[PDB]
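Q: Following this message is one structure expressed as structure tokens.
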Amino acid sequence: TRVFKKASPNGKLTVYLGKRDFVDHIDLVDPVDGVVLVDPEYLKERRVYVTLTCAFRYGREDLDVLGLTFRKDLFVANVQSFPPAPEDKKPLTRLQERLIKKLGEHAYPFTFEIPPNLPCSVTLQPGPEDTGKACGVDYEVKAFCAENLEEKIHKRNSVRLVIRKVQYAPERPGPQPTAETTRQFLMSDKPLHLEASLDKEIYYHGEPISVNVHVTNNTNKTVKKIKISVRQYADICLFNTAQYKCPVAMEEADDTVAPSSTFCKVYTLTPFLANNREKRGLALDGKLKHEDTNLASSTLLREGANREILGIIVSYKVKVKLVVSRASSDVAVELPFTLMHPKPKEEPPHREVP
Amino acid sequence: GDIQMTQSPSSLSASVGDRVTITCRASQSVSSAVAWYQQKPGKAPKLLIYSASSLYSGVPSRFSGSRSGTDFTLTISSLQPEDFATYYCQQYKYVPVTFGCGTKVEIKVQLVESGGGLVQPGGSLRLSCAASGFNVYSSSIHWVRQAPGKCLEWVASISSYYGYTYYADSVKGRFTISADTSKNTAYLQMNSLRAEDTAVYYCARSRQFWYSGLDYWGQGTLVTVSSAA
Amino acid sequence: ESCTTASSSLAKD
């Protein structure tokens, strides 16, 4: 197989890593295991450490202007690399031993443990004139040659690389999520009744989602127009919750449902980037350097989790909006669902110009 | 700049039920963004292997691939009597993705193209690609020309999920691509036509959300240009 | 003021 490598500006430091992503196995995330190549001839300060952090760009502007680097550090950890501690001892992994056999004693392994309850690698859709770093949530591996962590790490004395966490659809599709309502009216002897449902629960990006809706409109009033909104419930916990939401898929129908009438129809909606390009602030998945990505995956919240992660939560919900002859009589019905990657197989050979 | 995928085993034959090898030489570092296909005399060229390693669904295991540096090898341990074809090597790390000429070896889901024919030089025409069983919003669409007696060349591409259109230099601002997502169709308009345009063009599925090899394509359609009527 | 990420190969087993 193949292995990725990154070099420090000074050439003193050559990190080898295997995979730029990690399987969140739900129960676990694949450990960040890699190796470092050091040159003791160039190294004079004899102390080498490598850092993994899950770090978040504090949102866009600071001092009301974009710039600086306000990394709001969700979690940081660093490992003593050279010399390896006489205390810290863990078994070597197959990948890393293969690398050493490629390299020898000059290279030194490291293993990072990713606890659960950690955000998936996501990034907020930058605005059209955002030439700074795309603000968001991602993990970072940085190597350096320093006496101590206190030391002001020289950028020359250091090398960096970014990594992304990913999730994949559970094999068992979820049961159909449905939602039904019955809105009474002061002017209507009998209430309006609404029912909405989806074809399945699990979904893949780029494939259409199909909603059925049934209506009983036996009131004195009509259902004038019906609006279909696939919406992105993105919640953030930078200091507290914030249910900042943006529609992604918007479909309109003038399907008139009169008083004393029935209705039932199927619709299809398809999220994608292009239509929502101009909606600054949308959430997408992992972001490597500058590349085009896909729309944010259906972030999984663990059932056993306490829902207190100071990260980013991405969930997806469809809403049907019935307009009535004219009071806030118009009624919206909400239906959650999952929209996220199919089963994983390989790396992201993202397409771009040479 | 432009990438070349040369082929050493250009002409082989007289080989029955044996292990034979196929070497594609990459004009540049391409990592694993390389795929190999096979094509009969004038049929739909189907996928064989992508990323040089992952053999496709259903394809017999007698087909295998390997990569050494920028050099690429195909093995058939034993040539099954139907395997005789032209086998195409193609890098797909850079736009334009490029196909090299393949290997003649011999012995002594719905997708369809449409809208081709003959056109006078300097004319214009529309080419159609009906697709069925899948979705444009999950699958990229690609038109590729096959000049008879010349290698394959990607010419047109739509990322409907991103709404991006790629073309090659010989069709910059000259041939236009579009896709009726409602009708699940690809349309390509040809302007100011010349001799090079006379070839059989194919439309081909990708798997847009997560790119892989070109799996199932159409039957190909001829577009002819001639000074006569 | 940065470098370039490249790759490398291995042998199975």
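We number chain A the same way Swiss-Prot does; the residues here are 6-331, 339-366, in that order.
Method reported for this entry: electron microscopy, 4.2 Å.
Cβ from N, Cα, C; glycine included.
If you look up Swiss-Prot, you'll see A:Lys250, A:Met255, A:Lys324, A:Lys326 marked as 1D-myo-inositol hexakisphosphate binding site. The mutagenesis experiment A:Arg169 to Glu is recorded by Swiss-Prot, whose note states: Constitutive active; enables phosphorylation-independent binding to GPCRs.
What does the local environment look like for each feature on the list?
A: In the three-state DSSP scheme, A:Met255 (1D-myo-inositol hexakisphosphate binding site) falls into the strand class. All protein chains included, A:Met255 (1D-myo-inositol hexakisphosphate binding site) registers 13 other Cβ atoms within 10 Å of its own Cβ.
Long-range Cβ contacts of A:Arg169 (mutagenesis position) within its own chain (separation 6+, distance under 8 Å): A:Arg25, A:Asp26, A:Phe27, A:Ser126, A:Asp143, A:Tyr144, A:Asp290, A:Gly291, A:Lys292, A:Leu293.
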Q: Cβ distance under 8 Å to A:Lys324 (1D-myo-inositol hexakisphosphate binding site), same chain, sequence separation 6 or more: which residues?
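A: Counting only residues 6 or more apart in sequence, the Cβ neighbours of A:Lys324 (1D-myo-inositol hexakisphosphate binding site) under 8 Å are A:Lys232, A:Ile233, A:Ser234, A:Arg236, A:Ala344, A:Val345, A:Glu346, A:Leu347.
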Q: Quick check on the gap: how many Å separate the Cα of A:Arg331 from the Cα of A:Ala339, given the 7 unmodelled residues in between?
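A: Taking the Cα of each end residue, the distance is 8 Å.
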Q: Have a look around A:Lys250 (1D-myo-inositol hexakisphosphate binding site) and count the other CB atoms within 10 A of its CB, chains all included.
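A: There are 14 of them.
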Q: Please find, for A:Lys250, A:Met255, A:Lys324, A:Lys326 as listed binding 1D-myo-inositol hexakisphosphate, the greatest distance between any two Cα atoms, in Å.
A: 17
Q: Sequence gap of 6 or more, C-beta under 8 Å: which same-chain residues meet both conditions with respect to A:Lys326 (1D-myo-inositol hexakisphosphate binding site)?
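A: Those within reach of A:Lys326 (1D-myo-inositol hexakisphosphate binding site), by Cβ under 8 Å and sequence separation of 6 or more, are A:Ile231, A:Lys232, A:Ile233, A:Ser234, A:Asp342, A:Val343, A:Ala344.
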